[PDB]
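K.L.:
Before anything else, here's the structure in question.
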Amino acid sequence: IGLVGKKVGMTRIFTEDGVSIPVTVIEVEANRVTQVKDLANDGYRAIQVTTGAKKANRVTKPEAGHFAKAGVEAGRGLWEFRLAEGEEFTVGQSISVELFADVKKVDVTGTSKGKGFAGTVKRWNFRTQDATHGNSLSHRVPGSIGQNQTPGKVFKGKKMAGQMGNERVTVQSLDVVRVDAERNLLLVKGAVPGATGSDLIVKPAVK
Amino acid sequence: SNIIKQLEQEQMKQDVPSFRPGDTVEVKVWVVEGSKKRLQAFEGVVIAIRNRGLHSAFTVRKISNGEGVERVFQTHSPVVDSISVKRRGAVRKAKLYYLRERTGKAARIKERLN
Amino acid sequence: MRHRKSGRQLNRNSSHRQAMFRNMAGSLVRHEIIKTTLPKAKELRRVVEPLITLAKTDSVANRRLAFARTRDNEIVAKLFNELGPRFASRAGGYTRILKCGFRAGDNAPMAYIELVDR
Amino acid sequence: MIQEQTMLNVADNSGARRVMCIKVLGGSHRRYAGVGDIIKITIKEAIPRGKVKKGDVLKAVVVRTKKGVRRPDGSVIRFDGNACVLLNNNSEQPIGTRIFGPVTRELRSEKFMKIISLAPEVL
Amino acid sequence: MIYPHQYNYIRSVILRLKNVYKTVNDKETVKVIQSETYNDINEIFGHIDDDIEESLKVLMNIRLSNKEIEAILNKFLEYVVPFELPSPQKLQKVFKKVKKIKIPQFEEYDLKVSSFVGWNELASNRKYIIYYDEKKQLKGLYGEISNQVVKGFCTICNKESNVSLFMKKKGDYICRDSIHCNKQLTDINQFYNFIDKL
RNA sequence: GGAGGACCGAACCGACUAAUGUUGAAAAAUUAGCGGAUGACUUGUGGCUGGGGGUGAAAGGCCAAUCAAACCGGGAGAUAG
RNA sequence: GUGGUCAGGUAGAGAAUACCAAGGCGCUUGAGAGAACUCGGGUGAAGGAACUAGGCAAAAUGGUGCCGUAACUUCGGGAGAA
RNA sequence: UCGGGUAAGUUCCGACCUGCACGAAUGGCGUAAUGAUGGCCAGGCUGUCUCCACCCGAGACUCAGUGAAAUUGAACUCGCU
RNA sequence: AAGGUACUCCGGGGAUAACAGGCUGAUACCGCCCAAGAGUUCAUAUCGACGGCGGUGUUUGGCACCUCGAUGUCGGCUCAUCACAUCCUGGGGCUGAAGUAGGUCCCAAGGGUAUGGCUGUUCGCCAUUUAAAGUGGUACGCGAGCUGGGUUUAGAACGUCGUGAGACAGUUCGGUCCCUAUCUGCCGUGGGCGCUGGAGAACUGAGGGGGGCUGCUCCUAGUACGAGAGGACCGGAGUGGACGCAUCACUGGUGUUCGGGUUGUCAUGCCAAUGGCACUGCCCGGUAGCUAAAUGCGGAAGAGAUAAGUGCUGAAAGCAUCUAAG
RNA sequence: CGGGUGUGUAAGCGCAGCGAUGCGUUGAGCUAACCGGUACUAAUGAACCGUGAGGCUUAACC
Ligand SMILES: [K+]
Ligand SMILES: [K+]
Ligand SMILES: [K+]
Ligand SMILES: [K+]
Ligand SMILES: [K+]
Ligand SMILES: [K+]
Ligand SMILES: [K+]
Ligand SMILES: [K+]
Ligand SMILES: [K+]
Ligand SMILES: [K+]
Ligand SMILES: [K+]
Ligand SMILES: [K+]
Ligand SMILES: [K+]
Ligand SMILES: [K+]
Ligand SMILES: [K+]
Ligand SMILES: [K+]
Ligand SMILES: [K+]
Ligand SMILES: [K+]
Ligand SMILES: [K+]
Ligand SMILES: [K+]
Ligand SMILES: [K+]
Ligand SMILES: [K+]
Ligand SMILES: [Mg+2]
Ligand SMILES: [Mg+2]
Ligand SMILES: [Mg+2]
Ligand SMILES: [Mg+2]
Ligand SMILES: [Mg+2]
Ligand SMILES: [Mg+2]
Ligand SMILES: [Mg+2]
Ligand SMILES: [Mg+2]
Ligand SMILES: [Mg+2]
Ligand SMILES: [Mg+2]
Ligand SMILES: [Mg+2]
Ligand SMILES: [Mg+2]
Ligand SMILES: [Mg+2]
Ligand SMILES: [Mg+2]
Ligand SMILES: [Mg+2]
Ligand SMILES: [Mg+2]
Ligand SMILES: [Mg+2]
Ligand SMILES: [Mg+2]
Ligand SMILES: [Mg+2]
Ligand SMILES: [Mg+2]
Ligand SMILES: [Mg+2]
Ligand SMILES: [Mg+2]
Ligand SMILES: [Mg+2]
Ligand SMILES: [Mg+2]
Ligand SMILES: [Mg+2]
Ligand SMILES: [Mg+2]
Ligand SMILES: [Mg+2]
Ligand SMILES: [Mg+2]
Ligand SMILES: [Mg+2]
Ligand SMILES: [Mg+2]
Ligand SMILES: [Mg+2]
Ligand SMILES: [Mg+2]
Ligand SMILES: [Mg+2]
Ligand SMILES: [Mg+2]
Ligand SMILES: [Mg+2]
Ligand SMILES: [Mg+2]
Ligand SMILES: [Mg+2]
Ligand SMILES: [Mg+2]
Ligand SMILES: [Mg+2]
Ligand SMILES: [Mg+2]
Ligand SMILES: [Mg+2]
Ligand SMILES: [Mg+2]
Ligand SMILES: [Mg+2]
Ligand SMILES: [Mg+2]
Ligand SMILES: [Mg+2]
Ligand SMILES: [Mg+2]
Ligand SMILES: [Mg+2]
Ligand SMILES: [Mg+2]
Ligand SMILES: [Mg+2]
Ligand SMILES: [Mg+2]
Ligand SMILES: [Mg+2]
Ligand SMILES: [Mg+2]
Ligand SMILES: [Mg+2]
Ligand SMILES: [Mg+2]
Ligand SMILES: [Mg+2]
Ligand SMILES: [Mg+2]
Ligand SMILES: [Mg+2]
Ligand SMILES: [Mg+2]
Ligand SMILES: [Mg+2]
Ligand SMILES: [Mg+2]
Ligand SMILES: [Mg+2]
Ligand SMILES: [Mg+2]
Ligand SMILES: [Mg+2]
Ligand SMILES: [Mg+2]
Ligand SMILES: [Mg+2]
Ligand SMILES: [Mg+2]
Ligand SMILES: [Mg+2]
Ligand SMILES: [Mg+2]
Ligand SMILES: [Mg+2]
Ligand SMILES: [Mg+2]
Ligand SMILES: [Mg+2]
Ligand SMILES: [Mg+2]
Ligand SMILES: [Mg+2]
Ligand SMILES: [Mg+2]
Ligand SMILES: [Mg+2]
Ligand SMILES: [Zn+2]
């Protein structure tokens with residue numbers, strides 16, 4: 001299974017050999033199991049977990065009842081992780097960063113930074129047309145978007161300008177530089193999706 | 001912030017000497033050839049200093065074998081064994097990029113006497 | 001994108017913006033309350049309040065810094081002689097903005113901005 | 001960061017003074033050559049009675065670059081000019097008998113071990 | 001660099017040397033042939049590159065192999081200069097009387113080994129031969145070629161081959177396949193003499 | 001001493017390039033550059049030349065946003081396989 | 001687009017240009033926002049015409065004094081050569 | 001075609017003469033100077049380009065006021081074969 | 001009773017040409033049949049005379065069916081998408097396959113598949129790369145996306161033809177590329193209603209999309225193979241090119257909102273100190289953010305069912321036979 | 001408010017010099033979008049929308 005964490009930011013770790021490792025600091029506070037899904041009731045085996053804290057006024061009555069049944073305190077959100085056949089958890093159990101103590105590589109999922117509406121040059125690495133040499137008002141424009149009477153349309157999935165970022169992204173096979181249970185910190189090599197303070201789902205690498 | 005600051009502070013060197021732009025400094029750097037590890041010295045004017053905690057860096061410019069060489073060092077990196085200010089220089093600017101276009105008598109820096 | 005950026009362009013160049021706020025800051029010091037567009041009032045706080053903070057300590061250098069920012073000796077005098085002493089105890093929040101409907105000519109959102117003591 | 005059309009100084013005594021990169025070898029659409037990268041060059045300028053002559057097409061290894069090289073700690077070493085050592089096309093061994101100016105540790109390989117030995121300073 | 005006919009000569013001598021190795025039972029005779037063959041190749045190239053020398057060394061080895069021969073032939077082939085096919089408009093200038101004349105596409109190797117280019121219309125039973133003269137001006141001849149095919153000594157190559165009578169009324173039998181003919185031809189002069197004979 | 005279809009360069013007179021503009025700010029311009037700038041120079045006012053006619057350092061150019069034959073009215077409801 | 005007249009100060013060769021005087025104006029829709037893209041600009045690592053039909057456009061050069069300045073020439077020039 | 005220039009030159013320059021179809025006032029061949037003239041090369045210079053990035057402004061976008069146009073048989077106006 | 005018109009004009013025609021489409025397929029291109037021969041020998045490793053039979057729509061054409069009350073035409077740029085007759089990478093049979101490296105045929109469309117010099121070029125040649133630099137269709141894809149060098153107005157000239165006006169499937173220099181998107185389509189992003197009491201969350205996964213490239217080095221091993229020369233299969237490891245995603249710790253760029261230097265001028269009474277204006281006046285540095293040239297990560301392994309192909313057992317058909325049952 | 005970062009030793013005053021200027025006070029002054037804090041200012045008591053136990057048939061169970 002995996003844990004939910006927050007992106008504290010980025011830094012470096014200097015090795016004695018003198019290699020500097022780019023690391024992303026992920027704060028993995030204890031994740032409290034709010035619900036356990038089973039094949040009999042839900043048709044799939046999974047655990048729902050919460051992390052962090054939520055303002056009591058901000059928590060709604062329907063949300064509060066779900067937390068109350070678990071016996072856990074309200075967390076900022078609810079996330080599910082699918083269970084392997086061997087794995088077994090109980091409602092109210094807390095899972096810490098020590099889970100990843102023996103995990104060499106992890107996959108980190110987060111919402112990418114939102115770029116808003118983006119042109120084809122930025123979004124799809126389209127080439128710009130000539131800056132000079134007579135180009136009329138068509139420096140960063142997409143160019144042709146189709147053929148002619150055949151097929152007489154634009155095909156679906158045509159790369160065009162539109163929203164860029166603010167989407168779920170996974171970076172796979174990131175090395176685990178350090179696991180710190182005392183500080184509730186997971187240090188992973190390299191950049192991970194999202195801005196500082198964003199929610200990060202960390203799992204053991206599938207590959 | 002505070003979390004990263006704690007992590008950054010734990011790795012930071014406490015022996016880093018005071019140096020300013022325009023100072024002539026010698027940086028001893030660890031160099032490994034095969035099994036053997038030795039200290040190589042790089043001596044030149046400090047032309048730029050970036051103050052950024054653990055991410056602090058400084059740039060040293062020398063003329064070596066008739067070729068101008070600039071080396072950006074990570075201050076708190078273990079590779080840098082030691083830093084020593086050979087001479088203190090009197091300049092008015094933080095960054096000495098103008099020294100890149102100057103050679104010989106033009107590139108001379110006055111000593112700061114205090 | 002404008003991630004983590006501060007300040008409003010207000011459909012002007014930088015020189016016009018600076019000049020307008022220098023005039024508007026003077027107006028607020030002189031009258032202690034002025035009617036302006038809501039976005040401009042929010043920007044004016046970031047210019048006027050530091051001037052009052054500067055006025056708290058009276059020195060030739062501070063007065064000259066205030067003169068550089070305001071370019072009005074009357075405003076500088078009132079700041080150091082009156083506003084500085086008046087707001088000495090208060091830490092920030094030297095002004096308040098009150099929304100006051102829409103302008104007839106252009107339907108612009110309008111607000112009053114005043115010194116809190118007034 | 002050397003590309004086709006880039007002019008390089010010569011860091012050896014082959015007799016070439018100025019050379020131009022005509023190809024970055026080693027890949028399809030490979031844009032750039034850094035220190036330690038072999039390039040195809042034409043001799044734009046040469047000394048009289050040199051080993052090499054103007055208009056000759058041969059290989060070279062980049063030894064110094066303005067862009068510089070990055071070390072594992074994150075340190076950077078940059079040079080004031082881009083320089084190369086002329087190599088025989090087939091042998092890919094230095095034509096010159098001497099190396100002038102400092103060279104990087106990136107050239108510390110069996111292929112370019114001769115250059116390191118000849119070089120005055122290795123940084 | 002060598003002419004196609006020159007390459008063909010080299011090819012022939014190499015084949016002879018291989019045949020000699022197989023057939024000749026006397027070492028001394030073989031030595032003479034080895035020298036003869038070596039000299040001939042040395043005659044072909046005023047200056048021999050190390051690759052040629054290496055090839056010669058392989059040739060010198062008594063235990064020559066057909067694969068080795070082929071490789072050696074390939075190395076020698078590189079030196080050969082290909083025959084240049086004329087431009088469509090040039091060709092038309094060569095054969096003004098002929099209308100809408102066309103040349104079938106020739107393999108680059110074929111061009112390399114071809115002293116002259118000859119193609120048959122077949123429909124009109126016409127063979128067109130184009131060759132650059134000593135002045136290096138292209139020269140074209142077109143003549144009737146017999147549909148019937150018989151084995152006989154071909155005038156162009158002076159070798160027994162499948163030949164069809166050619167009339168540009170004395171006639172000279174020539175190889176039906178010009179490409180085969182070109183391979184057989186080892187001397188440009190022989191072809192020139194054939195043209196003179198016409 | 002002070003020549004020049006002399007030189008550099010504003011006004012002034014042009015109009016080589018590019019961009020913009022093309023239901024324009026504009027039925028030919030704007031912006032950045034560009035050429036001439038005491039001369040076969042440029043400009044005000046008034047005048048003269050009239051349509052197979054004028055005028056043209058000549059492009060069929062120009063002759064009131066019109067030109068291998070102006071515009072207006074008439075023959076005239078030309079004629080139109 | 002439209003002929004004539006008047007011509008302050010500092011700097012400047014100047015009626016260029018910059019900032020100002022007298023004098024006159026802010027150009028008869030505004031207010032926000034701070035996407036793509038278009039227009040008009042600023043800056044740019046390393047490379048430097050590889051762009052392109054073409055260095056188109058851009059960048060660059062730019063003053064005064066002095067030194068110095070080629071082929072060629074109709075003896076003037078070329079020449080502000082460089 | 002040969003030579004020069006380039007790593008590579010259908011352009012360029014110098015030759016050759018095989019002038020499809022030069023040639024002597026509808027001038028021949030030269031020619032200093034001059035040219036917003038055609039071609040070619042070099043140094044400098046650069047976002048022209050490798051390959052785009054960021055930034056400042058004017059639009060675009062949203063709100064209030066005013067308020068066009070070309071076009072239009074009628075429309076309940078999808079893909080594929 | 002002869003000509004010119006590119007200085008041109010009007011009425012008409014898709015009744016009739018040039019472009020593209022269509023029909024056709026001579027031609028073209030691709031494949032097959034026979035096998036004279038070549039191949040030392042030996043038709044069929046490879047190749048294939050004389051002849052024969054197809055396929056494609058793919059060149060040059062034929063026709064004149066659509067369009068002449070307008071369907072913009074070469075090349076480039078930008079952006080593509082499909083086919084497979086496959087250029088590379090994958091699998092396999094035969095070989096005149098010792099190895100290495102090839103030839104040829106079969107299967108295979110997942111991904112990938114140069115930059116320059118010259119020329120308007122497409123192309124081609126050349127230089128230097130690459131695993132390779134595929135061939136075609138898409139109005140010879142793509143001008144309501146760009147370009148305008150080619151080409152086909154008006155100016156001018158040369159050669160040439162003409163008495164001449166003029167003209168050239170000759171050349172030369174110059175020479176206006178419009179459109180604010182209604183609909184379909186496409187990329188994004190909302191509103192409505194529904195889903196049967198209302199509401200807040202977490203999901204399942206029908207279905208859809210993305211991605212899928214590859215070099216070199218080392219080890220196995222100078223091992224198998226070979227007279228040597230040379231030199232593997234299989235398997236494993238490392239490090240790259242190109243491409244993609246994310247990010248800003250580092251290295252940098254930018255940073256007219258930060259600090260400083262500095263020219264001219266004007267003002268703040270003046271001095272001193274400041275401010276305005278001159279591209280941010282000109283510059284030098286530079287925070288955050290954004291960002292690439294910066295630095296992390298990815299393509300997979302594995303599984304299932306198969307292609308060509310290889311078999312096991314096995315009759316029909318006492319043998320043989322991978323197939324008919326299995 | 002504190003810090004950090006950047007720029008690079010403010011102004012004023014004193015001293016030295018004929019003066020331009022230097023030096024001391026002084027790594028000074030100033031410092032955007034950063035970091036850690038802090039209710040000083042502004043996020044209002046309300047109001048509004050959305051209801052009042054959720055069809056029929058059949059089967060099973062209680
Ligand atoms: K008339
Ligand atoms: K005459
Ligand atoms: K004459
Ligand atoms: K000229
Ligand atoms: K006529
Ligand atoms: K077939
Ligand atoms: K056989
Ligand atoms: K038509
Ligand atoms: K094979
Ligand atoms: K494929
Ligand atoms: K295609
Ligand atoms: K078409
Ligand atoms: K086109
Ligand atoms: K269209
Ligand atoms: K357009
Ligand atoms: K429609
Ligand atoms: K960064
Ligand atoms: K930055
Ligand atoms: K000033
Ligand atoms: K001081
Ligand atoms: K001071
Ligand atoms: K400081
Ligand atoms: Mg965003
Ligand atoms: Mg481009
Ligand atoms: Mg235009
Ligand atoms: Mg543009
Ligand atoms: Mg903010
Ligand atoms: Mg506005
Ligand atoms: Mg300004
Ligand atoms: Mg004059
Ligand atoms: Mg005129
Ligand atoms: Mg102008
Ligand atoms: Mg002149
Ligand atoms: Mg002049
Ligand atoms: Mg007119
Ligand atoms: Mg008439
Ligand atoms: Mg009548
Ligand atoms: Mg009538
Ligand atoms: Mg006038
Ligand atoms: Mg004046
Ligand atoms: Mg003026
Ligand atoms: Mg903008
Ligand atoms: Mg722009
Ligand atoms: Mg610039
Ligand atoms: Mg640059
Ligand atoms: Mg640079
Ligand atoms: Mg340069
Ligand atoms: Mg080019
Ligand atoms: Mg090109
Ligand atoms: Mg230009
Ligand atoms: Mg410029
Ligand atoms: Mg060139
Ligand atoms: Mg030549
Ligand atoms: Mg050229
Ligand atoms: Mg010539
Ligand atoms: Mg005459
Ligand atoms: Mg004449
Ligand atoms: Mg002449
Ligand atoms: Mg409106
Ligand atoms: Mg359709
Ligand atoms: Mg004409
Ligand atoms: Mg005419
Ligand atoms: Mg007509
Ligand atoms: Mg018809
Ligand atoms: Mg047709
Ligand atoms: Mg049609
Ligand atoms: Mg046949
Ligand atoms: Mg057809
Ligand atoms: Mg008919
Ligand atoms: Mg129509
Ligand atoms: Mg196939
Ligand atoms: Mg595909
Ligand atoms: Mg698959
Ligand atoms: Mg090419
Ligand atoms: Mg087309
Ligand atoms: Mg195509
Ligand atoms: Mg257009
Ligand atoms: Mg179109
Ligand atoms: Mg054209
Ligand atoms: Mg003549
Ligand atoms: Mg799928
Ligand atoms: Mg797929
Ligand atoms: Mg990359
Ligand atoms: Mg940062
Ligand atoms: Mg920087
Ligand atoms: Mg800057
Ligand atoms: Mg005054
Ligand atoms: Mg003063
Ligand atoms: Mg003023
Ligand atoms: Mg002014
Ligand atoms: Mg698999
Ligand atoms: Mg059996
Ligand atoms: Mg502070
Ligand atoms: Mg500091
Ligand atoms: Mg100051
Ligand atoms: Mg001090
Ligand atoms: Mg904070
Ligand atoms: Zn023959």
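Cβ coordinates come from backbone N, Cα and C, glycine included.
As annotated in Swiss-Prot:
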MUTAGEN   D:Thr97 to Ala  Reduced RsfS binding
MUTAGEN   D:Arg98 to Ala  Reduced RsfS binding
MUTAGEN   D:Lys114 to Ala  Reduced RsfS binding
MUTAGEN   D:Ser117 to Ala  No change in RsfS binding
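Show me how these features fit into the shown structure, please.
P.N.:
The Cβ neighbour count for D:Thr97 (mutagenesis position), using a 10 Å radius and every protein chain shown, is 10.
Cβ contacts within 10 Å of D:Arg98 (mutagenesis position), excluding its own Cβ and spanning all protein chains shown: 12.
Proximity of D:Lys114 (mutagenesis position) to non-local residues of its own chain (separation of 6 or more, Cβ distance below 8 Å) is seen for D:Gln93, D:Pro94, given in sequence order.
Secondary structure from DSSP puts D:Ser117 (mutagenesis position) in a helix.
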K.L.:
Fill in the CA-CA distance, D:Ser117 (mutagenesis position) to D:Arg98 (mutagenesis position), as an integer in Å.
P.N.:
10
K.L.:
Among all protein chains shown, how many Cβ atoms are found within 10 Å of the Cβ of D:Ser117 (mutagenesis position), not counting that one?
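P.N.:
Excluding its own Cβ, D:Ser117 (mutagenesis position) sees 9 Cβ atoms within 10 Å.
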K.L.:
For D:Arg98 (mutagenesis position), which of the three DSSP-derived states applies: helix, strand, or coil?
P.N.:
coil
